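Shown next, in structure tokens, is the structure this report addresses.
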Amino acid sequence: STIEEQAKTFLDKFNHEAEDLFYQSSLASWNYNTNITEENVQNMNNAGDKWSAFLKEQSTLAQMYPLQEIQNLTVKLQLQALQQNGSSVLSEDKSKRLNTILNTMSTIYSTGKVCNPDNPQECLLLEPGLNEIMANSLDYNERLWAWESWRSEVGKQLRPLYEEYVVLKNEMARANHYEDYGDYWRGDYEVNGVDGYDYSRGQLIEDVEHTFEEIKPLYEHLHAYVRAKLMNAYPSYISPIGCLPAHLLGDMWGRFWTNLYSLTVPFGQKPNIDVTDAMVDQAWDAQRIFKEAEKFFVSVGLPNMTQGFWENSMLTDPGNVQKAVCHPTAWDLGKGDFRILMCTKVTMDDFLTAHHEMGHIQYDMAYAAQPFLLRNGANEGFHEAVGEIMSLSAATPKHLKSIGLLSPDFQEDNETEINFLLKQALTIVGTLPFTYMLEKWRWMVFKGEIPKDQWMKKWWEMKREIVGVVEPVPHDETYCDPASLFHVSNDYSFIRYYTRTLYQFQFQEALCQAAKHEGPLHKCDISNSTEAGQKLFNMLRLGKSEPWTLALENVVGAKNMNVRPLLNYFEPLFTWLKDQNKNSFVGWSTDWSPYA
Amino acid sequence: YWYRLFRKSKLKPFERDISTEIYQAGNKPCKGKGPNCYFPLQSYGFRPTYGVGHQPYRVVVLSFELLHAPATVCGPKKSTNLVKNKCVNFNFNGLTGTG
Ligand SMILES: *[C@@H]1O[C@H](CO)[C@@H](O)[C@H](O)[C@H]1NC(C)=O
Ligand SMILES: *[C@@H]1O[C@H](CO)[C@@H](O)[C@H](O)[C@H]1NC(C)=O
Ligand SMILES: *[C@@H]1O[C@H](CO)[C@@H](O)[C@H](O)[C@H]1NC(C)=O
Ligand SMILES: *[C@@H]1O[C@H](CO)[C@@H](O)[C@H](O)[C@H]1NC(C)=O
Ligand SMILES: *[C@@H]1O[C@H](CO)[C@@H](O)[C@H](O)[C@H]1NC(C)=O
Ligand SMILES: *[C@@H]1O[C@H](CO)[C@@H](O)[C@H](O)[C@H]1NC(C)=O
Ligand SMILES: [Zn+2]
């Protein structure tokens, strides 16, 4: 006769309907992903349409129960997930316009190609053209040509579309009793209810600013070292004190700095660790790699793979008879169906990717007991962090020596550790400012502090002030540079990566401390340590049923984001950089530009 | 294969219900589905590729007893061979002796 009982019954019905519908959709999607055939596409389309129709029908009936009359803090989260008007607040024509504009943007981004001047019959599409050039070329004019071209052909065909996209998304956000679309995305971290763990939507900005204010010295030293080393490959293109050009960062946009290892290696004479020859000399296969990964995961006390996973999940490419999409992915079809889809080769990179995917599968398997609506991570950053901690822990030389893939007489020196630390730093430390700046610019644009005619005047201005990169050619308001990315042209958030990177090192430090480890953090293996696994389990099985602050506190011991473990992980590299660059200058000035 | 989900009461040992009337959840009187008026019957979705915890189990709950009765059809008894011209302990249909 109350409202709580009616809400409970409604969720009870929805829980049993959604399971069957979602399982049908997921099975159809997997069947399509295995092959490439017309009837599979037809089945996938039918299943997806049915699932979307059911979800839309069930969303409407959930608004009858007021949110203020229910005090349970568990069904309230599910109702809040269901009571959300998706895009129906506006009129039908506006919704149709929004769907059309999104589809047009996606189509424009997907099928964009650039042609070499005076050669209309030779056009490349980035994967083996621009981005390949971007990743494996030491020339100067070619890199600048590709970098300017791709943006010139793509961004101007997306900017007018993006203006209407922003306007309509703001309209929908205000219709949904929010401030803007940026507030709509920041709401993922919002926690209301139980006292002592509240997290307002506006606290995220302050937390991110405070945490980033501490990373600056290490990034400054790394930037100075990279700038000093790159003056040997481009002698007359890098300022002694200026900012690094964005077209010489080994990537189309500068997201990662991994492709600069061959230019900035400290000791090129001593080789790195590569067990590919050991893998080949003992006749290893994909099954052996996967069973070794399973052994590593069971070494810490976690459960192992279900029998069906060894049957329904493909491990190697079928060949020319079939046609699949080789892309690693952990599939949770529901109702006890967990699968891995990856084409495996005998290589160390696959040896680490297997661990990453199996960590994904373990995390998915952890929270199978929770209701359907709560079967996800605490936030949008826990999942990849749990995946990556195992990958970081499994590459230690001690583990390689223990499993017999390395010579027992290989005397590990204090010179290879610097190489490994630098290689890890170039791909971990060098991406946080980029993500932070992109999210800050997007939030400022959505909020309204930046008028429509002052977009790019800020976009290149923040770069020089944060990332230390300068545009090689001037730009006007016609360009839309951020839309060239996959996560900007298509509607996707970007603050996931910063939080994931900050969480992974904190978790690693907590586990290493719990494992009674003595020495530097970079030589830590969580193998043969039960105490290092059970603690992690306390976070694995919670899911979305509890605020992310409580989940983080259950492992690390602190309820707020922290950065000290990240700097502790790179301490000897920091000392070596401090010793090396005593005769150089740290810092950058925003006055030098390549074009002026 | 179907199973009950909603009912406005609890069950008692050895009770069976076949009712198909719609279940009421609100104050207003009900005629047909639509609003808070759900059908109290939902089916399973068994598939051969489910996990161990979701695959169908044929469960004979031998909740058997009801022993007492004018009749007592019985479990089966073992018999052995027969020996003659010798001193043995015999049991014939409950008649027990020696000779
Ligand atoms: C995949 O394709 C092959 C031939 O193209 C066909 O024999 C097989 O049944 C297909 N399987 C699925 C799941 O579509
Ligand atoms: C909230 O409801 C759940 C079941 O939906 C129950 O387990 C829990 O005890 C309830 N909360 C309180 C404080 O009783
Ligand atoms: C949006 O949600 C409100 C309740 O918050 C509801 O009254 C309104 O009809 C909804 N609009 C839709 C579903 O388009
Ligand atoms: C790990 O996998 C092995 C191989 O089947 C199995 O015997 C063992 O029970 C697994 N460990 C756990 C904790 O499930
Ligand atoms: C873990 O312990 C086992 C059993 O003693 C041992 O064989 C293995 O080498 C150990 N692994 C590591 C990484 O020390
Ligand atoms: C390694 O140890 C040696 C000890 O002789 C020391 O001279 C050197 O500075 C240390 N660091 C590197 C990077 O070699
Ligand atoms: Zn991953």
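Residues displayed in chain A correspond, in order, to Swiss-Prot positions 19-614.
How was it done? The header gives electron microscopy, 3.3 Å.
Keep in mind that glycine also has a Cβ here, set from the backbone N, Cα and C atoms.
Sequence-distant contacts of A:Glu375 (active site, proton acceptor), defined by Cβ-Cβ distance under 8 angstroms and a gap of at least six in the same chain, are A:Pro346, A:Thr347, A:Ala348, A:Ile358, A:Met360, A:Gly405. Under the three-state DSSP scheme, A:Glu375 (active site, proton acceptor) falls in the helix class. Under the heading active site, proton acceptor, Swiss-Prot lists A:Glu375.
According to DSSP, A:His345 (substrate binding site) is assigned to coil rather than to any helix or strand. The Cβ of A:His345 (substrate binding site) lies under 8 Å from the Cβ of A:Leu359, A:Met360, each of these being in the same chain and 6 or more residues away along the sequence. As annotated by Swiss-Prot, substrate binding site applies to A:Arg273, A:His345, A:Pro346, A:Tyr515.
What Swiss-Prot lists as Zn(2+) binding site is A:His374, A:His378, A:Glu402. Within 10 Å of the C-beta of A:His374 (Zn(2+) binding site) there are 20 other C-beta atoms, taking all protein chains into account.
Per Swiss-Prot, domain 'Peptidase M2' is recorded for A:19-607, and the stated evidence type is sequence analysis.
Swiss-Prot lists A:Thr27 to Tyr among its mutagenesis entries, and the accompanying note reads: Increases slightly the interaction with RBD domain of SARS-CoV-2 spike protein. In sACE2.v2.2; increases interaction with RBD domain of SARS-CoV-2 spike protein; when associated with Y-330 and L-386. When Cβ atoms from all protein chains are considered, those within 10 Å of A:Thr27 (mutagenesis position) total 16, not counting its own. The secondary structure of A:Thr27 (mutagenesis position), as reduced to three states from DSSP, is helical.
Here Swiss-Prot describes A:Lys31 to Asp as a published mutagenesis experiment; the accompanying note says: Abolishes interaction with SARS-CoV spike glycoprotein.
Listed in Swiss-Prot as a mutagenesis experiment, A:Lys68 to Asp is described as follows: Slightly inhibits interaction with SARS-CoV spike glycoprotein. Annotation for A:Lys68 (mutagenesis position): spatial neighbours A:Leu39, A:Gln42, A:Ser43, criterion Cβ-Cβ under 8 Å with sequence separation of six or more.
The C-beta environment of A:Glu110 (mutagenesis position), restricted to residues of the same chain at least 6 apart in sequence and closer than 8 Å, is empty. Among the mutagenesis entries in Swiss-Prot is A:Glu110 to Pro, noted as: No effect on interaction with SARS-CoV spike glycoprotein.
In the three-state DSSP scheme, A:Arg273 (mutagenesis position) is classed as coil. Long-range Cβ neighbours of A:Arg273 (mutagenesis position) (same chain, at least 6 residues apart, Cβ-Cβ under 8 Å): A:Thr449, A:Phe452. Looking at Swiss-Prot, you'll find the mutagenesis A:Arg273 to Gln noted as follows: Complete loss of enzyme activity. Does not affect amino acid transport activity of SLC6A19.
The number of other Cβ atoms within 10 Å of the Cβ belonging to A:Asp355 (mutagenesis position), over all protein chains shown, comes to 22. DSSP gives A:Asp355 (mutagenesis position) a coil state; it is part of no helix or strand. For the mutagenesis experiment A:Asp355 to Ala, the note given by Swiss-Prot reads: Strongly inhibits interaction with SARS-CoV spike glycoprotein.
Sequence-distant contacts of A:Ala386 (mutagenesis position), defined by Cβ-Cβ distance under 8 angstroms and a gap of at least six in the same chain, are A:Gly354, A:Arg393. Annotation of the published mutagenesis A:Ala386 to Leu in Swiss-Prot: Increases slightly the interaction with RBD domain of SARS-CoV-2 spike protein. In sACE2.v2.2; increases interaction with RBD domain of SARS-CoV-2 spike protein; when associated with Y-27 and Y-330; the original residue is retained in the structure shown.
Under its mutagenesis entries, Swiss-Prot includes A:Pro389 to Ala with the note: Slightly inhibits interaction with SARS-CoV spike glycoprotein. Under the DSSP three-state reduction, A:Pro389 (mutagenesis position) is assigned to coil, being neither helix nor strand. Note: A:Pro389 (mutagenesis position) has non-local neighbours A:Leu29, A:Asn33, A:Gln96, i.e. same-chain residues 6+ apart with C-beta under 8 A of its own C-beta.
In Swiss-Prot, a mutagenesis experiment is listed as A:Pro389 to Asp, annotated with the note Increases very slightly the interaction with RBD domain of SARS-CoV-2 spike protein.
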Among the recorded positions A:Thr27, A:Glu110, A:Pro389, A:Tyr515, which ones place their CB within a distance below 8 Å of a chain B CB?
A:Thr27
Any idea of the Cα spread of the substrate site, A:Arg273, A:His345, A:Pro346, A:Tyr515, as a max distance in Å?
21
Ranking the binding-site residues A:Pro346, A:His378, A:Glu402, A:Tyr515 by other Cβ atoms within 10 Å, which is at the bottom?
A:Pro346
Please report the Cα separation of A:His378 (Zn(2+) binding site) and A:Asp355 (mutagenesis position) in Å, rounded to an integer.
14
Considering only the binding-site residues A:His374, A:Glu402, A:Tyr515, which residue has the minimal Cα-Cα separation from A:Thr27 (mutagenesis position)?
A:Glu402
Going by C-alpha positions, which of the recorded positions (A:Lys31, A:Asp355, A:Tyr515) is nearest A:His374 (Zn(2+) binding site)?
A:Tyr515
